Every structure is written in structure tokens, then in C-alpha cells.
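One structure is given here, and the rest of the page talks about it.
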Amino acid sequence: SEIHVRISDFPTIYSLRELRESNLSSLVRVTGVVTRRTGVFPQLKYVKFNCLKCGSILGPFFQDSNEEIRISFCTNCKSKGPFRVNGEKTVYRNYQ
Amino acid sequence: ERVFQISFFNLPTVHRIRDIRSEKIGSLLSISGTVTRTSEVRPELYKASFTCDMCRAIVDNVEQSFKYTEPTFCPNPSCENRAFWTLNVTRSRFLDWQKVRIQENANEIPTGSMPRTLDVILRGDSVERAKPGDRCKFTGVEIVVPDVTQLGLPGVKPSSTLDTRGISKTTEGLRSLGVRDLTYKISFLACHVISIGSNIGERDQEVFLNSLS
Amino acid sequence: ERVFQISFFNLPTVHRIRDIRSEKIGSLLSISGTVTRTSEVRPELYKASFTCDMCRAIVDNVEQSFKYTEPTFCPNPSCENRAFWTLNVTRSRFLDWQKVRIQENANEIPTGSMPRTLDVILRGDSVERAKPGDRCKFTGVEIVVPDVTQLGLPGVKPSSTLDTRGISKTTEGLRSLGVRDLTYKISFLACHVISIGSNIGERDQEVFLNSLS
Ligand SMILES: [Zn+2]
Ligand SMILES: [Zn+2]
Ligand SMILES: [Zn+2]
């Protein structure tokens, strides 16, 4: 249910010292030596919520990697009540 | 857009007010009766306009099916909430509406029964063609109208629960559901009104002579 | 719109890092110093774009005066609230920003004093023209930067109370006010950077010979 496209052989090559704000929100190819890496963490991908008033599990929503997503309507209680994320039904992707 | 109305007339049979049955609901039919009460011409919400409460963008031409409805689509991409709206009365489109109460004719009344009444709704050009105290033939659709009166009546009254079979639930903790009554009374929505003479069988004479052949 | 920067140079006098006084804040001036630390080139919020939280319409090109600001005008007629906004980073406009730390030169240091440092900000084309361990002459404006460090220092620190003389009040019932500290340290914002030789008085030879007359 997901295909990631890997762009190869981007022509322009930037060094890390010459990155400016014009490169922001744009594609960049840079060279470098890896110094340290973190552990692999689960990041929310298809987020599933449950309403505390009703207990029903509300349908999954795709999570943007840029920002946190939130929910305000229940569709079963028709309420803006406290919604909790349950990790049992939530789908995750790897993050490093 | 001009609102068009089709008026049917000259139905082969005219039905008595006591011949009204539940199988004719939603069907074209003709009734006759004596007009006893008529109401003021009023506006009815035909094509409403709403604004989503947090989007605050305008939408229009939402159809109203008898009792007042609100849209849940909201094609504006700003919101993620469907239920919350507000309605403005100025941008909304309206239709003419009149409720006239009719009664059983004297010869139509059974042997020991009291006369029974019926509220028939006139819309558009049919409004104000009925006057108190005359016999009118209405052609229209037999409709059904919500009625809270039938609460204390004997017999099982149909109710309407929301079915919960395909909803996944968890007992996480912190069980309420809504049920609505299905109680109704038969009404009439007349597209055509013709006034039969109150007898068994306009001041200017030039107007009167033009009607005669 | 293109962001234009004016770089002034060849000022008649160059000031030592210890000659910096509060009278020169907001004035064009030249300093010299040894670059000890340089930072990564970073984006600075020049012209931000916000959306009002309940209007949810976009506005842009709001100028930023050093510390982060939010507009209170909101020319959208939908809201009646000025304070509540949110900022998007993608539609915003940014600038080069580099903080380089400079130190007193060895000959400029007084008889028994330790060397003192100064953080000077480079923007636009002036970034990365300063390298650790060389003597640089910076021309720019002496600016002032908020500093929470001065809390425990002796002496009266200026504070900023809101004045309440033209506000009508009632003691209806159901007295809190906000005061902020005015504590600052002197910094430099250099429009021009020139690197004096670290000595008292580019690998290709064709590049080198072109520089010489
Ligand atoms: Zn719920
Ligand atoms: Zn909406
Ligand atoms: Zn606003």
C-alpha cells in the first residue's frame, strides 16, 4: 500500500557549506561522511484514534511527516471530546 | 433560476377525506373539502445558504426536504468538521407557503361521525386560491408529517435506533445512543386548487360578460 | 522582490572592541577583531507569512524587527480578534544569517585585563567571509540584544510597566498586570567584512598572478 520513488543521478551537487535559504523546500544533492546515527523509531503513518466518551475506533488518517495531525470530530458521538491515539491499531513507518 | 411548478387537474376520481389511506402516501390524488381556515402567506426555505462555522466560506443552493436540513459535505478543504454550520436568511431562497384547513363536506359525513379536518399546503401560484367557507377540489400529493401528538396513544409506536454492527470499539473507559420516534400524520400538498361552487349547482359587468360564452 | 544590501567600507577610524559604548547604539561604526568561532549559515525570518486562526486566510510580507513578531492589523473582515495567528515556514521568506564570535586583538588588550568577546551577525553576501583565527575588520551597526543574564547583577535594572491612566474600570468583581524586563547586551550587525592579514604586514598560480598588478 505504499511505493517510495528514489530519484537518482541528480545533476547539481552541493557541499554542506554552500547551502542557503534559496535551497529551502527544494531538492538538493550533497556529499558527506556519516558521523552518528540514532536508533530506528516508529513514526505514525496511518493514525487511528478512539473517543473516550464512546469507545469507538475512528478510521485511519494519513500522517504528514512535516507536522502533527489532530482530530476534532467523532462521527459517532458528534462531539469534540478527548480523543486518544491507540498504538495497537495505528500503523507506523521507520524513522532515523 | 426560475422555480417551475407542474399542476395536474381533471383526475378521473375525487376521493373523500375519509377515504385517505396510508397506501396512497407519495401518490398523486384528488380530494374535495370545505375550507374553514386559511393562513397568512409565508416564506418557506427552499434553497438555503449556509456558512461553515470555522471555514467561514459561503455555500448556496442546498435543497430542503421538508424539515430543516444542514449539509455534511462541505466541499471547502479548510475544515475537517461536517456537522457545524450556520444559516443566513438573507442569501437564502424562499418559496410561497400557505396552510389551509379543510373539513368534510356535509353530504360526505357518515351516519354518526363528527367531521374530521385536514391541513393541506399550497405553494407557489396556488397560494390564496382558497377562501374560508367554500368547497374546493385539491389535486396533489399525499404527504406525511411528523406528529408528537401520538405519544400517549395505544399500540406500539415505531422507533428508530442507529445500527451498531460494523463499528469497532474498545473498553478503554473514561455508552450513550440516540433513538428517534417515527410518529406521523397524513397531510396533503396540493399543486392545483379549483373552487367548486358552494351551491348545489367581479363587480364590473364587463369582467362578468367576458367569462360567459 | 529582491532584497538589497548596502555595504559601507573605508571608515576613517576603526574602533577597538573595548571602545564600544552605549552612545553608539544604532550608529554606523567599524571594529576590528580576531574571529574565534563561526556558526553554520542559517535562515532568518525576514518577511513572514501568517494565517489568522479563525479567518484562515493567508497574509504575507510582514516585516520582522529582530525578535519574532506577529501582526495585529488583520485586514481580513472576517475576524474580530487580533492576537491569535499561526505561522507557516514554507511560504515565509528568509535570509542568510551567521553569528561569528570575535575577540580582542593581542596588542589591543589592556595591561592586566582578560580579552573580551563580541558576537557579530553577518547577513546576505557577507556570510562565510569570516574564518576562525584571522583578523577581520567589520563595518556595521551597533545593535542591542535582550539578555536574561543580567538578572543577578547589582544595580537597578529597568523594567517596563503598562501605563493605566486612560482606562475606565469597574469594581464589579468575579487585578493582574504584565511587566517585562529591559536588560540588554551590545552586539554588532556587520554589513561589510574585510579580512586583514593575521601577519604584521588560490592554489592555482593563474588565479594568484591575476590579483597582482
Ligand atoms: Zn465518540
Ligand atoms: Zn467547512
Ligand atoms: Zn483574522
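Note that chain A is numbered according to Swiss-Prot, with residues 291-386 shown in order.
Just so it is clear, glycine is given a Cβ too, placed from its N, Cα and C backbone atoms.
In Swiss-Prot this protein carries:
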MUTAGEN   A:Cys364 to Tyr, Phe, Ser or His  Loss of activity
MUTAGEN   A:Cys367 to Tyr, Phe, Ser or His  Loss of activity
In DSSP terms, helix, strand or coil for A:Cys364 (mutagenesis position)?
coil
Would you count the other CB atoms within 10 A of the CB of A:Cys367 (mutagenesis position), including those on all shown protein chains?
18
Run through the Cβ atoms and count how many others sit within 10 Å of the one on A:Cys364 (mutagenesis position).
20
